[PDB]
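I have placed the structure first, in the form of structure tokens, so that the comments after it can refer back to it.
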2 protein chains.
Amino acid sequence: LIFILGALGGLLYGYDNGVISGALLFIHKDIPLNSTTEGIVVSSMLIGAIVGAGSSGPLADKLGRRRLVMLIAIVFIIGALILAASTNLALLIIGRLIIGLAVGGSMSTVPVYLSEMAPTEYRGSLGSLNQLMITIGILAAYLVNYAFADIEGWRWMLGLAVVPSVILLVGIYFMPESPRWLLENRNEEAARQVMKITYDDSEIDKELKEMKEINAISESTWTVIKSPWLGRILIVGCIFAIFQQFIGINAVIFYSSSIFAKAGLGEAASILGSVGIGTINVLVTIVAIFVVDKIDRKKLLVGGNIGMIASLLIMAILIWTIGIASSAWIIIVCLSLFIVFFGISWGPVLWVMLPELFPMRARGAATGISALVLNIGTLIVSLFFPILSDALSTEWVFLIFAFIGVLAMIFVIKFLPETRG
Amino acid sequence: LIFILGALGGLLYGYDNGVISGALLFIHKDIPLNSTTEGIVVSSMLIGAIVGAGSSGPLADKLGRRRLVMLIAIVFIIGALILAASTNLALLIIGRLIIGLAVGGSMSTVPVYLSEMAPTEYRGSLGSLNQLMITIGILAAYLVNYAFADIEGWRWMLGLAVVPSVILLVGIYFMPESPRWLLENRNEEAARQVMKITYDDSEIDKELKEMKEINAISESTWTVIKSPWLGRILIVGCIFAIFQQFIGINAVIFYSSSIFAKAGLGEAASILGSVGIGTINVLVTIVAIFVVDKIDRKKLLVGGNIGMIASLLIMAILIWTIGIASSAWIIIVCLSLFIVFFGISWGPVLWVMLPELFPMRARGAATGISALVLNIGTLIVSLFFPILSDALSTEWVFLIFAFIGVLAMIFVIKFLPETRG
């Protein structure tokens, strides 16, 4: 219920990166100039993600949850509709900026007001349902996207990023006061209140115990965090965020659409190609909950780095072999083979270990930095890499990242495997 | 038991390569110094194989076919009981040599002697039956090699190499004069009426016809052969024969009894590893009885060497991570793959495609010469490659052999057309 209506927001993360997948689909007749400053177009977008997400947690420390999350819904309608129009260097750089601050802000403030309204004991396989909600986000994203046939129409679909944002305006219009914000800030009244607003009186002395212990323990042991062994280990989870986001899907979907153009002369395969790619990825973000439990905590992510390195190997081969068309129908096949691997390990499973890895001591400042660095990753990707997809007639992409499947596989086996068997 | 003891000529043949398998398991206890001389020794095998294989045919046109197949089986008794003792490296050089000459005699002579004494209605897909019995010869070869628990006992089993060496001989013991040898060389009386004894005179009008017709148009077409454009197609049927052995198990077999024990740490995995893997070979060869016709030959050479390079790299990074207790376990494995993709594809399929390439009417000079260049490949792998095994701790064979299955991935859709149509 209430959960699926916030899931419309996780979904919003989905449609946002799926309509810039679609923005790297429909770009050229909106006059980008060029794939390089499209690199800087998406660079602008995820920069917004960074100063926005950097600015997320602490701006939340100043002003509280409710009107904040609302303010961000407002930023979403505002931004999406602002980029429902395109004029100059200004509104491209700028529009991308505001929408990005909105994205970073979004996925950063979901789980904390989710922690305040929903008990700490609820973050599980249903939160993973929030992740595959991001995924179906991709579904209707590119679906609607190609489903429109000319120029002002995907700007119009930024407006159709507004329609949900205004029901995501409405999505946060409805919440009573911010409960665990109250619980930490000594105003505990309205906390205890919404707490009885929904589930009736039984377990809340112990759930009060639980989340008050998460904010009071984070507030107790953030004392040793700024500097060493915690700090160093976290910059390993940062270099992890790096080796992880670097053979990585965000920008990968952007130029998935982009060479769904730069390969094949007419876009019907930007529909069976894009919506196929992602229907597969929903299928896969769904096998998520299966294989977090099912397979293991290592050989899966290894196998992911592997199958990546493979579909990138053959695919790059068909690429230089001058066979860019066979490398295209097979681009579907190869890079979607790759898609099935991104899905079977390194989206959810890696993460499930990641908070499972630290002591129960702290989360927010730390994991939020691994965040900043991770985004940092995405950004270098989107910036730089669409630029050498334009020129080389490129064999280089998938090889450089098979060796990134390799140095993040080096990451894999000297850092989070277990050697034997 | 005609084509059963003849195919026992096949099984002897492969059994020589497996012989060196249980060998590359027991090497260092025989007075070797060192793995390099192992290289020059299976080299010596395949050099005896080289002169023994070319001079099969012209010698067969000088002193006859019957005496020739017989003579070769005896080259088997000589080379094998010779190869059944040891003092210093000499009997290894000259032994693997004579043993070699007989083997070359097998591949070059025996299916054509089966071509004389049996109508031109057989040596095809049941010549592929001969293929089945040889992979049992190989499989059972190093199977028994590593069943015998000591060196003087597998020497006991090179005398036991003389055993099947003389049964094909027995297979040719009671045998009469060579029928199509008569049929082209003007002695044909016995040819016509042997064509009478074997298969009963109904189609042998059309078959005595088919082979005196092809004997005829061979008498007409061996002249426009040896120089350009036809020499261009033979040059590349020989590059066919080289990306047939630079990618293959004619190293990996014996030196996989080497890697299942000398990597695999105990030869336990030389029986389960090497023989077990050999039965995986047999599995995919039954798969070869059936998969001739339906999907493609070209694109499974494709997926084949594709997957060659799959396990080629996998092996490779599985090793640079230096996990070799567990990297060997996954190496019976990795192998099982390379052997399985080689199995779906280029052990049999390239070899049937050389008759499916060059004219119906002119075959022999070009396919036997393609075989000469073939063996050049095999022996290059023999000498050069296992000598590197005492050297670099290698990502490097199968990262190399990856690149081999690689330009073996590029030369396919760059050159090869498809043969079904």
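We number chain A the way Swiss-Prot does; in order, the residues shown are 7-427.
For this deposited structure, the header notes the method as X-ray crystallography, 3.2 Å.
The backbone N, Cα and C atoms fix where each Cβ goes, and this holds for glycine too.
Annotated features in Swiss-Prot:
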MUTAGEN   A:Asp22 to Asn  Affects symport activity. May function as an uniporter
MUTAGEN   A:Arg102 to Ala  Loss of transport activity
MUTAGEN   A:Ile105 to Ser  Affects symport activity. May function as an uniporter
MUTAGEN   A:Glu122 to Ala  Loss of transport activity
MUTAGEN   A:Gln137 to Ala  Loss of transport activity
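Structure coloured by features recorded in Swiss-Prot.
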{"residue": "A:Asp22", "record": "mutagenesis position", "contacts (Cβ under 8 Å, 6+ apart)": "A:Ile105, A:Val109, A:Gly143, A:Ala147, A:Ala167"}
{"residue": "A:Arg102", "record": "mutagenesis position", "contacts (Cβ under 8 Å, 6+ apart)": "A:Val47, A:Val48, A:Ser50, A:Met51, A:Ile53, A:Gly54, A:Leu89"}
{"residue": "A:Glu122", "record": "mutagenesis position", "contacts (Cβ under 8 Å, 6+ apart)": "A:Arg71, A:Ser184, A:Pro185, A:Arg186, A:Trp187, A:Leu188, A:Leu189, A:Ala197, A:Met217"}
{"residue": "A:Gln137", "record": "mutagenesis position", "contacts (Cβ under 8 Å, 6+ apart)": "A:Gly16, A:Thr291, A:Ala294, A:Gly353, A:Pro354"}
One finds that other Cβ atoms within 10 Å of the Cβ of A:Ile105 (mutagenesis position) number exactly 26
